[PDB]
Number of protein chains: 2
Amino acid sequence: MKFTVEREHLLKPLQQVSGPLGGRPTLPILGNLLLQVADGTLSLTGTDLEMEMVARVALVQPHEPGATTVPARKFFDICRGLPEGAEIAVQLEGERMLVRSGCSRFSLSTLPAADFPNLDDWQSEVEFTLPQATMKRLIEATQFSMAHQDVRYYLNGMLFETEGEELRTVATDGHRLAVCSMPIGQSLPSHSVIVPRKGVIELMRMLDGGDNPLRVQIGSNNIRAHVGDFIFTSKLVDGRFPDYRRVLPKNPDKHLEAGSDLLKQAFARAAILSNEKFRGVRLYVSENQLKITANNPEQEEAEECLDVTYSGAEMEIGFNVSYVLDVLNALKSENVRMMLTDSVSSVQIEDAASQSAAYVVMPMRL
Amino acid sequence: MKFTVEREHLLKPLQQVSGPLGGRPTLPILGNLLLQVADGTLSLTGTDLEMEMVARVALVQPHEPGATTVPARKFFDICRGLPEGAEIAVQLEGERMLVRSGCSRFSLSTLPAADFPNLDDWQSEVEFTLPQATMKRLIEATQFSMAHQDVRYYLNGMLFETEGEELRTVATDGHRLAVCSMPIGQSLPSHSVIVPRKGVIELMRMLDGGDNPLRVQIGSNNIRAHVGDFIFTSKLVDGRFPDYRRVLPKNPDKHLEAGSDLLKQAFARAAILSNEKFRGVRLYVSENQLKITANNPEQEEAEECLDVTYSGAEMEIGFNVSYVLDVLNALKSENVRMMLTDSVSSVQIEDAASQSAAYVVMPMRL
């Protein structure tokens, strides 16, 4: 196996395929990248057994077929450490991989390509394409609401749902929920899958928002995303995900609109004097007026008053201010709308200008 | 006690005086800032018992004398969280401190000013002033060579030495040494003190390089730095510091000069395949040529070859590459000079254009 490529044709591929890796995998070959030269293509693959990233780079310079695996970190550091525009010549020689560039020479230990974990083939059941920027928005809008290491393993991930011609993401940790929907101009079957948290993050980081459209293939137990020269595959999470339709408040009859920044900064200050563990704040609403209060076990107190647009009856409600801040931070709109019902019901929050994304936060007794 | 101050006249003072603090001091009052209104001045003080930072802010708005202490973090977060240009009105009311700004109101718990730790008065024995930028350079040039948590406590800090009309800093961890000297245009007694590592960092962070000159006072057990409206005081470290004169190689008869960036990047690549714990690399030198090699327990190997200016006899020498990279990173010069003797002696490294700063790295058997 032999190839010569320009540094800059190798760096991003190396970075992408290293994604699924960790510093020190127990099974050592998982710390390595699979390199394959076939025809006019160099393929690079990294895996953690649950998901895999593949990158293909065209070989315009002389090359010879073959395969081996090399330490990902070392090989990436070498390439990144070389000067901009450097030509990187690689040859397999025994069980060492030789790397030459300019007046620099490196000899890396290898592990047999034959030892590299091969993810089973599977069949695509549902397929569609959409702009990268769209997928990116769908994930960004909801990702923060995913559970982390919950015993409810099905919550440590994101629901990807197809219905009509919409793709929809849903994330919840059992306390707060995020949903975002985008039309993608194709008739789809109704289908739902749970992508694991680490897979969601990997997919997110593979998208640069560019001109290459994202092609998605969903099987019964896997999902694959193809964009440009990168191919990402992840296993799916089993289990039944909550129904976001059941969580959305029914006919909220109270509507608040306010500047997003002003509102966020008020909650952020009030949070300072909220209980450090439970983060409870109170919201008082009345005609065109909003008051936020916070206190803590030290009997310190914060009060924020704000001019808003509010029509319905007066009410107060408590909730976890971190959940509200997460929402306001994710919105990235100028104006925010909150739909309320009463003090024992959830609140729905959205960008005032779009219903694409919706957020649900529970009430909390303070 | 009462005062009203513009947010922007309060932020940097708050940030500075919080420097010596930690999130959760065992002795709770140490998590608080001392506030004092006297005459037309608000004074703020933070301490950790070893060092203290004091800031004074002129009061141009109505005020009333008195003192209390408040939680540093919360009070700073409140101030920083308020809008730009906000006026901040503060009143002590019972054992609460009230903070009002616009439509925001906060009540903070206090602890008696009378409980606040008062660092003993002491006498200045040596004094001088210099530009901030000079002190900043002296510290930046050497700080990375300080020991961290060495059992030799006197190395967890920086020597500040006056001699003739020079101020000199020296830092070493017993493996590598940095020294930097600047003339400051005043006749000084010969004197040396060790400033603790945390104090060095605090002092460095209080210097913005601006027009206010730094006035320094050294006592038998303390050092004080006064700049603009900030006054920093630290206890000194006892013990005898190593003599940098004894560590500098005697009459190095071998001189290498090379581009700093080119040299740094070569060492950085070679380091990739060095032993992860000992970081050993070999340097081979011969007329106008330099070769760097690295290998590790996996028998991987890096080699870098570089055109340099080198006059003396051929030789090779081993050392810890992290120490060399630290030096090259700190130099921030275009050209570097290395002065060598033989394979069992230290190397001296300096910016090729200035002898203000010198670095010594001990050799290592590989």
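Quick check of the header: X-ray crystallography, 2.2 Å.
Every residue gets a Cβ built from N, Cα and C, even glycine.
Some features that Swiss-Prot has for this protein:
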{"type": "MUTAGEN", "residues": "B:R24 to A", "note": "Mild defect in DNA replication, impaired loading of clamp on DNA, polymerase speed is wild-type. More severe replication defect and very poor clamp loading; when associated with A-149"}
{"type": "BINDING", "residues": "B:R24, B:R73, B:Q149, B:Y153, B:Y154", "note": "DNA binding site"}
{"type": "MUTAGEN", "residues": "B:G66 to E", "note": "In dnaN159; a temperature- and UV-sensitive mutation, displays altered DNA polymerase usage, chronically induced SOS response; when associated with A-174"}
{"type": "MUTAGEN", "residues": "B:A133 to T", "note": "Reduction of synthesis of beta*, probably due to mutation of its promoter"}
{"type": "MUTAGEN", "residues": "B:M135 to L", "note": "3-fold reduction of synthesis of beta*, probably due to loss of its start codon"}
{"type": "MUTAGEN", "residues": "B:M146 to L", "note": "No effect on synthesis of beta*"}
{"type": "MUTAGEN", "residues": "B:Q149 to A", "note": "Mild defect in DNA replication, impaired loading of clamp on DNA, polymerase speed is wild-type. More severe replication defect and very poor clamp loading; when associated with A-24"}
{"type": "MUTAGEN", "residues": "B:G174 to A", "note": "In dnaN159; a temperature- and UV-sensitive mutation, displays altered DNA polymerase usage, chronically induced SOS response; when associated with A-66"}
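Swiss-Prot feature annotations superimposed on the structure.
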| residue | record | Cβ contacts under 8 Å, 6 or more apart |
| --- | --- | --- |
| B:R24 | mutagenesis position | B:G31 |
| B:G66 | mutagenesis position | B:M1, B:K2, B:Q36, B:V37, B:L92 |
| B:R73 | DNA binding site | B:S18, B:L21, B:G23, B:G31 |
| B:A133 | mutagenesis position | B:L207, B:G209 |
| B:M135 | mutagenesis position | B:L167, B:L203, B:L207, B:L214, B:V216, B:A225 |
| B:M146 | mutagenesis position | B:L155, B:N156, B:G157, B:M158, B:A171, B:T172, B:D173, B:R197, B:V200 |
| B:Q149 | mutagenesis position | B:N156 |
| B:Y153 | DNA binding site | B:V237, B:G239 |
| B:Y154 | DNA binding site | B:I194, B:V237, B:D238, B:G239, B:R240, B:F241 |
| B:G174 | mutagenesis position | B:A147, B:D150, B:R152, B:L155, B:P242 |
Recorded DNA site residues B:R24, B:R73, B:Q149, B:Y153, B:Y154, farthest C-alpha pair in Å: 31
